[PDB]
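K.L.:
Let me give you the structure first, and then I'll get to my questions.
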Amino acid sequence: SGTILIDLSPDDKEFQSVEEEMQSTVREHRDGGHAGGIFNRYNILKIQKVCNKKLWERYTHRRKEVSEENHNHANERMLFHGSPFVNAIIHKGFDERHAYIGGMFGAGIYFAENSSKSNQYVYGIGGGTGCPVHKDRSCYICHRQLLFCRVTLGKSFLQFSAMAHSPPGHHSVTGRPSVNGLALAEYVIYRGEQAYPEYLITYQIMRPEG
Ligand SMILES: CCCCCc1cc2c(N)cccc2c(=O)[nH]1
Ligand SMILES: [Zn+2]
């Protein structure tokens, strides 16, 4: 495929800053833990840099196009993605196969500021049937993987909220939380080339002590 994975050391400042973004963006969810499990923090087991020259140049080419359409502003963010297809994504890139057809902002590729939101989709929409081994959406034993991704939003359409195309004149959609005052924003792109899966994070959710 061209993809290689480089392990980061826990002593590396880059490992520490990615872990901190994982841990600090956990919130409680309105489903009481149904989809993603009950936890306040993670046990991070490994963080790997995803290196693929073809996929990177695909991303930067599209970033330059968006930028030039938006007064030299890519509006680039680092955002989480959770999916049963994480292993296809790191080898072949994001495409229409990784879209959420039934999502609140239409058929596109969804990203979260809250790591705990992406965690709800590790084992499928709604958490599917949970981990393959124990059939448990709150499994504390099995190893999970998330992507921390570089995403080009460009001009984003703001949706106040309780593959298709971007709204005309826009490069993405922003789902702004309008009820749960603790929820962070979620974002949708409609072209796989507008994201690069930069870090692969392997972790467990941790059982609260109390
Ligand atoms: C088959 C899995 C496709 C949807 C996965 C998915 C959905 C999703 C969402 N709706 C909002 C915020 C983040 C995510 C995410 O990180 N992943
Ligand atoms: Zn399990």
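Going by Swiss-Prot, the residues shown for chain A are 951-1112, 1115-1162, listed in order.
Determined via X-ray crystallography, 2.0 Å.
Here the Cβ of each residue, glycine as well, is placed from N, Cα and C on the backbone.
Features from Swiss-Prot:
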- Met1054 to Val: Loss of activity (MUTAGEN)
- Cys1081, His1084, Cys1089, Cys1092: Zn(2+) binding site (BINDING)
K.L.:
Tell me which recorded positions (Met1054, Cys1081, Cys1092) have a Cβ under 6 A from ligand 2; sequence order is fine.
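P.N.:
Within range of ligand 2: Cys1081, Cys1092.
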K.L.:
Inside 10 Å of the Cβ of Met1054 (mutagenesis position), count up the other Cβ atoms and send me the figure.
P.N.:
13
K.L.:
If 2 residues are missing between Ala1112 and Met1115, how far apart are the two Cα atoms, in Å?
P.N.:
23
K.L.:
Return the residues near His1084 (Zn(2+) binding site), defined as same-chain residues 6+ apart in sequence whose C-beta is under 8 angstroms from its C-beta, sorted by sequence, else 'none'.
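P.N.:
Those within reach of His1084 (Zn(2+) binding site), by Cβ under 8 Å and sequence separation of 6 or more, are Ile1091, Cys1092.
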K.L.:
Long-range neighbours only, meaning 6 or more apart in sequence with Cβ under 8 Å: which ones does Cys1089 (Zn(2+) binding site) have?
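P.N.:
Residues satisfying the criterion: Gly987, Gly1080, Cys1081, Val1083, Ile1157.
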K.L.:
Taking the Cβ of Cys1081 (Zn(2+) binding site) as the centre, how many other Cβ atoms fall within a 10 Å radius?
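P.N.:
Step by step: centre on the Cβ of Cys1081 (Zn(2+) binding site), count other Cβ atoms within 10 Å, giving 20.
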K.L.:
Around the Cβ of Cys1092 (Zn(2+) binding site), how many other Cβ atoms lie within 10 Å? Please give the count over every shown protein chain.
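P.N.:
There are 15 of them.
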K.L.:
Within 8 Å of the Cβ centre of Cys1081, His1084, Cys1089, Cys1092, which other residues of the chain have their Cβ, at the recorded Zn(2+) site?
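P.N.:
Here the non-site neighbours turn out to be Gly1080, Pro1082, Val1083, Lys1085, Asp1086, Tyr1090, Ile1091.
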